[PDB]
Amino acid sequence: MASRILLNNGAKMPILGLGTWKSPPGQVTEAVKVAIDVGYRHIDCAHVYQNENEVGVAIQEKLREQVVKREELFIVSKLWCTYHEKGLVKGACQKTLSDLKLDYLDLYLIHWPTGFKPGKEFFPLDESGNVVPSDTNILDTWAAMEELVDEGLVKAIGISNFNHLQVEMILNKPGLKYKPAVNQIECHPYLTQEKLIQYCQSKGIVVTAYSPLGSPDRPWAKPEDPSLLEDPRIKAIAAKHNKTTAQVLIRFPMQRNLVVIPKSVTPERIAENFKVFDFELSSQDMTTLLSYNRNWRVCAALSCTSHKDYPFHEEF
Ligand SMILES: NC(=O)c1ccc[n+]([C@@H]2O[C@H](COP(=O)([O-])OP(=O)(O)OC[C@H]3O[C@@H](n4cnc5c(N)ncnc54)[C@H](OP(=O)(O)O)[C@@H]3O)[C@@H](O)[C@H]2O)c1
Ligand SMILES: O=C(O)COc1cc(F)ccc1C(=O)NCc1cccc([N+](=O)[O-])c1
Ligand SMILES: O=C(O)COc1cc(F)ccc1C(=O)NCc1cccc([N+](=O)[O-])c1
């Protein structure tokens with residue numbers, strides 16, 4: 001399969017990237033170095049992950065070593081919720097650029113549609129534990145993102161965790177200058193996202209699947225929870241193809257025309273997870289994997305469920 005997908009800004013994006021949420025700061029530099037050595041050309045980052053400085057050390061060292069050229073890398077980061085204000089967006093992007101030791105990002109996403117009160121705390125709370133919103137709306141934040149393209153800080157802009165009505169709100173924005181290039185959403189066999197994916201693809205927006213292995217290291221995992229990597233039905237498809245369960249879980253979104261960003265800090269898994277370009281799942285395999293949907297969503301925050309822009313009350 002071709003390694004890159006064409007975005008609606010005219011640039012090509014590698015369909016396989018390395019995730020970095022939860023990658024410890026003392027391990028992520030070597031994880032990213034190994035990833036680049038074994039062929040990864042796309043790294044998914046965020047300020048809220050608190051490890052961009054260490055990701056940046058790896059990127060810079062591989063550029064200095066001339067393992068890769070900057071134009072061959074596709075570096076993604078995200079604007080955190082406490083920076084949705086007009087006057088804060090550029091500085092938030094600049095801090096990410098400084099930490100990653102880059103002069104531009106290939107793609108910068110609104111991380112969540114929910115804006116929060118600015119300040120030091122990433123989740124400002126009231127005394128009952130509700131997140132404290134900011135009055136900013138998704139359209140003014142979008143205008144601020146467009147300015148970053150026009151200032152040369154980012155080559156593409158997009159969104160993450162937007163439901164179809166929130167995507168539509170931007171597409172219908174008066175005076176829209178740049179369409180979102182990407183919507184990055186949770187997607188795996190237990191949360192297959194058909195409706196939102198078809199909506200986005202019909203509008204020319206590329207979808208990136210996050211948590212493709214079900215995020216088994218998420219901090220709120222419970223022992224009894226569903227496990228994609230241990231599902232015997234997925235293991236059987238993997239065995240039939242002489243691949244690992246993770247390799248099937250990564251190839252699955254690729255064949256839906258999605259980008260996919262599995263996370264690992266384990267060098268042998270980083271290399272394993274990249275070995276997915278030389279086998280195909282049949283149409284029957286694909287439909288069988290889709291049949292496992294249970295609307296099982298792993299990534300959301302209870303503190304945000306009354307925010308006016310909370311994305312997951314809508315069906316899709
Ligand atoms: N936009 C958003 O709101 C958002 C939300 C969630 C995630 N994301 C992005 O998506 C990335 C991926 O999602 P995620 O981190 O939630 O989880 P994930 O990629 O679904 O799963 C990561 C977990 O799978 C393990 N793993 C990786 N390869 C494996 C293999 N071959 N065999 C067995 N276990 C394997 C990792 O272990 P080891 O690391 O110990 O090897 C880790 O515990 C994130 O890191 C982040 O970049 C974005
Ligand atoms: O958001 C991510 O990329 C992964 O999840 C997190 C990563 C972090 F470093 C810290 C927190 C989270 C987390 O709780 N993420 C979930 C989340 C965030 C913001 C808004 C909402 N919401 O439901 O509106 C949900
Ligand atoms: O709520 C958070 O901040 C992170 O997510 C959890 C934290 C926990 F301590 C326990 C469970 C979760 C959890 O299930 N999170 C995923 C989730 C899916 C769908 C809806 C919600 N919600 O909060 O409305 C949350």
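Heads up, header says this was done by X-ray crystallography, 1.0 Å.
Note that Cβ sites are derived from N, Cα and C of the backbone, with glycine treated the same way.
Under the heading active site, proton donor, Swiss-Prot lists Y49. Annotated NADP(+) binding site per Swiss-Prot: 10-19, 211-273, in sequence order. For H111, the entry in Swiss-Prot reads substrate binding site. A mutagenesis experiment is reported in Swiss-Prot for this position, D44 to N, and the note states: Reduced glyceraldehyde oxidoreductase activity. For the mutagenesis experiment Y49 to F, the note given by Swiss-Prot reads: Complete loss of glyceraldehyde oxidoreductase activity. Swiss-Prot documents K78 to M as a published mutagenesis change and attaches the note Reduced glyceraldehyde oxidoreductase activity. Here Swiss-Prot describes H111 to N as a published mutagenesis experiment; the accompanying note says: Reduced glyceraldehyde oxidoreductase activity.
For the binding-site residues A221, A271, the largest tally of other C-beta atoms within 10 A is found at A271. For ligand 2, none of the recorded positions lies close by, meaning a CB under 6 A from one of its atoms; the full candidate list was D44, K78, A221, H241, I261. Counting every protein chain shown, 9 other Cβ atoms lie within 10 Å of the Cβ of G10 (NADP(+) binding site). Of all the recorded positions listed here (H111, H241, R251), it is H241 whose C-beta has the fewest other C-beta atoms within 10 angstroms. Annotation: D44 carries the greatest number of neighbouring Cβ atoms among the recorded positions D44, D231 [cut-off 10 Å, Cβ to Cβ]. Separation of the C-alpha atoms of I261 (NADP(+) binding site) and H111 (mutagenesis position): 15 Å, rounded to the nearest whole number. Selection of the binding-site residues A221, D231, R251 by a Cβ distance under 6 Å from ligand 1 yields an empty set. When Cα-Cα distances from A221 (NADP(+) binding site) are compared across the mutagenesis positions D44, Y49, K78, the shortest belongs to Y49.
Residue with the densest Cβ environment among the recorded positions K78, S211: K78, by other Cβ atoms within 10 Å.
Taking the Cβ of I261 (NADP(+) binding site) as centre and 10 Å as the limit, one finds 25 other Cβ atoms among all the protein chains shown.
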